[PDB]
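Take a look at the structure below.
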Amino acid sequence: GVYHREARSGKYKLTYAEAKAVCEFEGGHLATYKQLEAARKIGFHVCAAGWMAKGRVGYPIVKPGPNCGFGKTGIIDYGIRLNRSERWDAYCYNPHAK
């Protein structure tokens, strides 16, 4: 099961190597785009872009709203930003995540 998580305690300020570590520390790892889909089908909408794949960031906005709904509905992924030093969250994943 893929889930969304923030930094050690802060939000919107995670990197690639960081988001990944945070995952393995919370019982899981950086999910993938495909996995994000399967999560979307159940209603997994989080404006907090989660670091996944080689370093792709995105946030599936199903429920529009201030500081969230960008107008459109669906996974908001602009693709790699040529820099995994961005400030986002992390879409962990773990069939147990215990």
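Chain A is numbered as in Swiss-Prot, which gives 36-133 for the residues shown.
Each residue, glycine too, has its Cβ placed from N, Cα and C.
Positions annotated as domain 'Link' by Swiss-Prot: 36-129.
Spatially close to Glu41 (mutagenesis position) yet at least six residues away along the chain are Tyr47, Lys48, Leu49, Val57, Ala83, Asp124, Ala125, judged by Cβ distances under 8 angstroms. Here the residue is the original one, but Swiss-Prot notes a mutagenesis experiment at this spot, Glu41 to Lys: Has no significant effect on hyaluronan binding to CD44 or hyaluronan-dependent lymphocyte rolling.
Here Swiss-Prot notes a mutagenesis experiment, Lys55 to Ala, with the remark: Decreases binding to heparin. Has normal binding to bikunin. Impairs binding to heparin; when associated with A-69 and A-76. Has no effect on CXCL8-induced neutrophil transmigration; when associated with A-69 and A-76. The number of other Cβ atoms within 10 Å of the Cβ belonging to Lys55 (mutagenesis position), over all protein chains shown, comes to 19.
Proximity of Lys69 (mutagenesis position) to non-local residues of its own chain (separation of 6 or more, Cβ distance below 8 Å) is seen for none. Under the heading of mutagenesis, Swiss-Prot lists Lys69 to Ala and annotates it as follows: Decreases binding to heparin. Has normal binding to bikunin. Impairs binding to heparin; when associated with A-55 and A-76. Has no effect on CXCL8-induced neutrophil transmigration; when associated with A-55 and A-76.
Less than 8 angstroms from the CB of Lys76 (mutagenesis position) sits no same-chain residue that is six or more residues away. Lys76 to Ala appears in Swiss-Prot as a published mutagenesis result, with the remark: Decreases binding to heparin. Has normal binding to bikunin. Impairs binding to heparin and decreases the potentiation effect toward bikunin antiprotease activity; when associated with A-55 and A-69. Has no effect on CXCL8-induced neutrophil transmigration; when associated with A-55 and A-69.
Looking at Swiss-Prot, the entry for mutagenesis of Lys89 to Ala says: Decreases binding to heparin. Has normal binding to bikunin. Its Cβ taken as reference, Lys89 (mutagenesis position) is surrounded by 9 other Cβ atoms within 10 Å in the chains shown.
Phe105 to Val appears in Swiss-Prot as a published mutagenesis result, with the remark: Impairs binding of hyaluronan to CD44. Decreases hyaluronan-dependent lymphocyte rolling. The number of other Cβ atoms within 10 Å of the Cβ belonging to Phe105 (mutagenesis position), over all protein chains shown, comes to 12.
The DSSP secondary structure for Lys69 (mutagenesis position) is helix. Counted with DSSP, the domain 'Link' (36-129) comes out as 18 helix, 25 strand, 51 coil.
Between the C-alpha atoms of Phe105 (mutagenesis position) and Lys89 (mutagenesis position), the distance comes to 25 Å. Distance between Cα atoms for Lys89 (mutagenesis position) and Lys55 (mutagenesis position): 10 Å, as a whole number.
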